[PDB]
Amino acid sequence: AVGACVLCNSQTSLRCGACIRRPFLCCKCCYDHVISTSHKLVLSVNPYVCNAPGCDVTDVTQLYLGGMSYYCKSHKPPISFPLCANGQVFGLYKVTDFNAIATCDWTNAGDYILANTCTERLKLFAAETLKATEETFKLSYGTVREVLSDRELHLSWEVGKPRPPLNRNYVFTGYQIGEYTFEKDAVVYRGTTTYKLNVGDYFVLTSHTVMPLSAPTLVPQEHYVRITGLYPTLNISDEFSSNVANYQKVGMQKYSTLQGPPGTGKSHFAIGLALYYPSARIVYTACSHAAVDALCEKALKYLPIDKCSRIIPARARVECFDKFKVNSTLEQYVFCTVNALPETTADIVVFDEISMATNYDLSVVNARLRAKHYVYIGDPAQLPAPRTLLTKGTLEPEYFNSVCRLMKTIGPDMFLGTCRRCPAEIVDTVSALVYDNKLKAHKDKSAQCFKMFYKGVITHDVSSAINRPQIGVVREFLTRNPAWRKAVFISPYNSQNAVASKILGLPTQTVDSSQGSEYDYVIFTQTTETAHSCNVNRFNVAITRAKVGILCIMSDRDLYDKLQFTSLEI
Ligand SMILES: [Zn+2]
Ligand SMILES: [Zn+2]
Ligand SMILES: [Zn+2]
């Protein structure tokens, strides 16, 4: 029960029993915390409480030290001194920001802003407090009535508690018969495992214990004068020649940031780093299984298949890359999600899709992976990890995580400025929208990029929006543009996606789940004109999925006018 103060590192024996993480606080800092918040319980070898029989006084400001025990004003002996005096709480070895992180409920965007602009140690405490606050709430949200078929169900809920939204962010566990997701009387049930399940089975949200954090989100930066710990090859392929200047900067710094807009070659950069440093052992990590899978696919073409291994938790979350040797931690090239990372060492660590990472994830990576060099690849102009507790305000990219903050304040170390995937109409649009006209297009205009302003009629299934007339507009477009039936339908709402799947028969994806993918033809309906559907990062992701053509049914005049597409009438 002896440690370092979370604000001043000054050693102390006092903890705050009211904070959910019970951090160590120094005599001065613990004082400033109890007099400015409702947190009044102080812990030590023994709890600072009145030891008189039947007394419930726990406020440290109402407690004194008499003998070797603690008492209140009504039980203290004549010879006693106050625990709280001289700007200090009594302990061994005898701020405004810390109070806010410790007492907020993480429902306002200002809470996440403070968690990214504070000192480095407060970032660790905030990430701990946030994840702990997120987990407790899970134990509280609100049974199959009848099985109709092999993919839909009728559900009945528990009495007295609200219903959690039915999407992919909320994964239920049925009863360890596997993890399930639901989507919206009829509801679609999708269990990762095909276990049998009759009427009466109940499902509960899967909770994962929050472990305390110790490693920082970012290691201390170190700049070198020569390539350290690595041996660069001289005969690099001409496919990776343009990255040699930035490849050398990787070996001369502890960490490096790379902002890669869509289609600029992020995975091409990451895989070629292994060819430029052929003797290095590399762990490729990311938050999602799809991001690590994309890095596996690029590796299969360029890296020896016998030196690659994909780490899969027996948790069998989803089907992952099955073309590398499974669960071989000691291989040269290791592909693994952050949550499943083993405790090992590496020459370089590549963290992909950095905008989807939380400050918790940055800490787990540093705690499990000791490496000579870390490279963070991503794009703060794309989508972040969902903060389910955040309901008031929008989280700006500078407050996504420590890495995204640096990319937006001082800029990224390296930048990929040429998009090779999208037609010029899409590139010019997003370049002016979120990239300061610094993103150039390798392709010409395709003349297959169209936009249409059509508000339609907005209906809602609970909280997910639907715009059937916008789908009807798409229907009429398909009958007149037959080559587009191979397109992918994208929208910001799962429900609009479910309706479009039945009416149009196209493959469907949400904008958030389409990040990292690319398709020849994309059809996008904005559905609504909300802050969710008008988010510039979401929109940037949505329209940069197309390789050849895109059709945008717009609800927002601003974003409609900013689209440099040909307008179609109907
Ligand atoms: Zn506290
Ligand atoms: Zn302190
Ligand atoms: Zn008492």
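All residue numbers given for chain A refer to Swiss-Prot; the residues shown span 5325-5418, 5427-5474, 5477-5509, 5518-5526, 5531-5916 in order.
Structure determined by X-ray crystallography, 2.3 Å.
A Cβ is built for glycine as well, from the same backbone N, Cα and C atoms used for every other residue.
Other Cβ atoms within 10 Å of the Cβ of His5357 (Zn(2+) 12 binding site), summed over all protein chains shown, number 26. According to Swiss-Prot, the Zn(2+) 12 binding site annotation covers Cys5340, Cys5343, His5357, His5363.
Applying an 8 A CB threshold to same-chain residues 6+ apart, the list for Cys5379 (Zn(2+) 13 binding site) reads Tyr5395, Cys5396, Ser5398, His5399. According to Swiss-Prot, the Zn(2+) 13 binding site annotation covers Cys5374, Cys5379, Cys5396, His5399, on the basis of experimental evidence.
Proximity of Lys5612 (ribonucleoside 5'-triphosphate binding site) to non-local residues of its own chain (separation of 6 or more, Cβ distance below 8 Å) is seen for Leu5604, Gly5606, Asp5698, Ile5723, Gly5724, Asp5725, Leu5762, given in sequence order. What Swiss-Prot lists as ribonucleoside 5'-triphosphate binding site is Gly5606, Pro5607, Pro5608, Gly5609, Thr5610, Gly5611, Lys5612, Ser5613, and the listing cites sequence analysis.
Marked as domain '(+)RNA virus helicase ATP-binding' by Swiss-Prot: 5581-5762.
Here Swiss-Prot notes a natural variant, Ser5360 to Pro, with the remark: In strain: Omicron/BQ.1.1, Omicron/XBB.1.5, Omicron/EG.5.1. The Cβ neighbour count for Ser5360 (variant position), using a 10 Å radius over every protein chain in view, is 13. In the three-state DSSP scheme, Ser5360 (variant position) falls into the coil class.
Annotation of the natural variant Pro5401 to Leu in Swiss-Prot: In strain: Delta/B.1.617.2. Just so you know, the Cβ of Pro5401 (variant position) picks up 11 other Cβ atoms within 10 Å once every protein chain is counted.
Natural sequence variation is annotated in Swiss-Prot for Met5557 to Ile, with the remark: In strain: Omicron/BQ.1.1. For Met5557 (variant position), no same-chain residue 6+ apart in sequence has a C-beta under 8 angstroms from its C-beta. The secondary structure of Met5557 (variant position), as reduced to three states from DSSP, is coil rather than helix or strand.
Quoted from Swiss-Prot, the note on natural variant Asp5584 to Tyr is: In strain: Epsilon/B.1.427/B.1.429. Counting only residues at least six positions away in the same chain, no Cβ atom sits under 8 Å from the Cβ of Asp5584 (variant position). A helical conformation is recorded for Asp5584 (variant position) in the three-state DSSP classification.
Quoting Swiss-Prot on the natural variant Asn5592 to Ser: In strain: Omicron/BQ.1.1. Sequence-distant contacts (6 or more apart, same chain, Cβ under 8 Å) of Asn5592 (variant position) comprise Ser5602, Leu5604, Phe5615, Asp5759, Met5760.
Record note (Swiss-Prot), natural variant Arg5716 to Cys: In strain: Omicron/BA.2, Omicron/BA.2.12.1, Omicron/BA.2.75, Omicron/BA.4, Omicron/BA.5, Omicron/BQ.1.1, Omicron/XBB.1.5, Omicron/EG.5.1. The unchanged residue is displayed. The DSSP secondary structure for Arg5716 (variant position) is strand.
Using a 10 Å Cβ-Cβ cutoff, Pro5743 (variant position) registers 20 neighbours. According to DSSP, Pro5743 (variant position) sits within a helical segment. According to Swiss-Prot, the natural variant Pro5743 to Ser carries the annotation: In strain: Mu/B.1.621.
Taken in sequence order, the binding-site residues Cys5340, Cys5343, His5363, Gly5609, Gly5611 that lie near ligand 1, meaning a CB under 6 Å from one of its atoms, are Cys5340, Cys5343, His5363. In the shown protein chains, 22 other C-beta atoms lie within 10 A of the C-beta of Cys5374 (Zn(2+) 13 binding site). Here the CA atom of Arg5716 (variant position) lies 32 Å from the CA atom of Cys5340 (Zn(2+) 12 binding site). Distances between the Cα of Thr5610 (ribonucleoside 5'-triphosphate binding site) and those of the recorded positions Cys5343, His5357, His5363, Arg5716, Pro5743 are shortest for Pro5743.
Missing segment of 8 residues between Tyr5509 and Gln5518: the endpoint Cα atoms are separated by 6 Å. DSSP classifies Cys5340 (Zn(2+) 12 binding site) as strand under the three-state reduction. Minimal Cβ crowding within 10 Å, among the recorded positions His5363, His5399, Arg5716, is found at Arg5716.
For the recorded site, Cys5396 (Zn(2+) 13 binding site), the DSSP three-state label reads strand.
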